[PDB]
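Asks: There's a structure below that I have some questions on.
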Amino acid sequence: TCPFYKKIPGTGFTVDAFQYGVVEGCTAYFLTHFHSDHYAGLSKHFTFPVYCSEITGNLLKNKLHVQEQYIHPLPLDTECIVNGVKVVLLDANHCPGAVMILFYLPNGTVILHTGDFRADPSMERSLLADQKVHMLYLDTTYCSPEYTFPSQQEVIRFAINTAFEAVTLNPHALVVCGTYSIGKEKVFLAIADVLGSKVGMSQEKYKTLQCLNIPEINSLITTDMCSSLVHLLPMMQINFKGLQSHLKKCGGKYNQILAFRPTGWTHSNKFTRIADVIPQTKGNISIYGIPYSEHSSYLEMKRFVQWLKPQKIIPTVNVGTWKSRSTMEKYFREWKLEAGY
Ligand code: NI
């Protein structure tokens, strides 16, 4: 059964609710982004209207085989009427094709559903600026002050400089980057660009990337692993055993691996600056964990909410325990008392 925080009151709409069977009273199913916890349940046999971004719709059609007649892509930053209700999709600064959804209810209530997002001050000048929001359905993944991490630009600077130094010292070094979903493509594209290489990967991953409307992508990626010195592998293979094994396969072309694991937050964030990050090493293999996040830090979240001044907050993440829920509700009240709304 579909939980309440996936339903939009006063509509026939649900958000990211594909794993509950036919939801009683739902006339349109919205999908915020192509991540498995959110799309769980979609397939070629789905026969209800799905509303999403263009990029999400490419992935539904080519990866899950959903039939074209049930895919309804909407442009961003554009007022659209869906089953008699005005909606707008906004960029969520999450993975490719990820959106927030603004719903303008027939009774005058305005609801923002963030999906998964990384709040940014640029959002304070979107179509959000133009009216009041009553209810906020909020990605609370990192809603606690211990969760700090650097900007995406500082992390990519660290990665490019690390990779370029290593391969200039040793032209026979291979760089490997882990992946298990869409998102974080800047990691591997930036390093390949500094090295003058395409990124090599499996056919299944090349197919996924070809659905993303990234400019000039044919110039940056390839399935010919032999011609590439940046390889993508599944995140589970980024360990000493899996990397030793991969290095065998390259036929003595390479004699060293430098590998990156873009994680979210890890507790090494509480003590160490990005400048100070060191790898784990074993022999001719080094593994860097880099804190590249596509979710808001605690401070980015707080700034967005204090700017928006919603009348009510509904968390969408960490809702399964009473301790989490009580912690989140305490921070929400702090933020409201500090800002005065
Ligand atoms: Ni996500």
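Numbering of chain A is taken from Swiss-Prot, so the residues present carry the numbers 700-1040, in order.
Quick check of the header: X-ray crystallography, 1.4 Å.
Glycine too: its Cβ is placed from the backbone N, Cα and C atoms.
Pulled the feature table from Swiss-Prot, pasting it below:
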MUTAGEN   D838 to N  Impaired nuclear focus formation, reduced interaction with PIAS and increased sensitivity to cisplatin
MUTAGEN   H994 to A  Impaired nuclear focus formation, reduced interaction with PIAS and increased sensitivity to cisplatin
Asks: Under a criterion of Cβ-Cβ distance under 8 Å and sequence separation of at least 6, what residues of the same chain contact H994 (mutagenesis position)?
Replies: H793, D815, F816, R817, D838, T840, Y841, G963
Asks: Please state whether DSSP places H994 (mutagenesis position) in a helix, a strand or coil.
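Replies: It is coil.
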Asks: Taking the Cβ of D838 (mutagenesis position) as the centre, count every other Cβ atom within 10 Å, in any protein chain shown.
Replies: 23
Asks: Can you tell me the three-state DSSP label for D838 (mutagenesis position)?
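Replies: In three-state terms, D838 (mutagenesis position) counts as coil.
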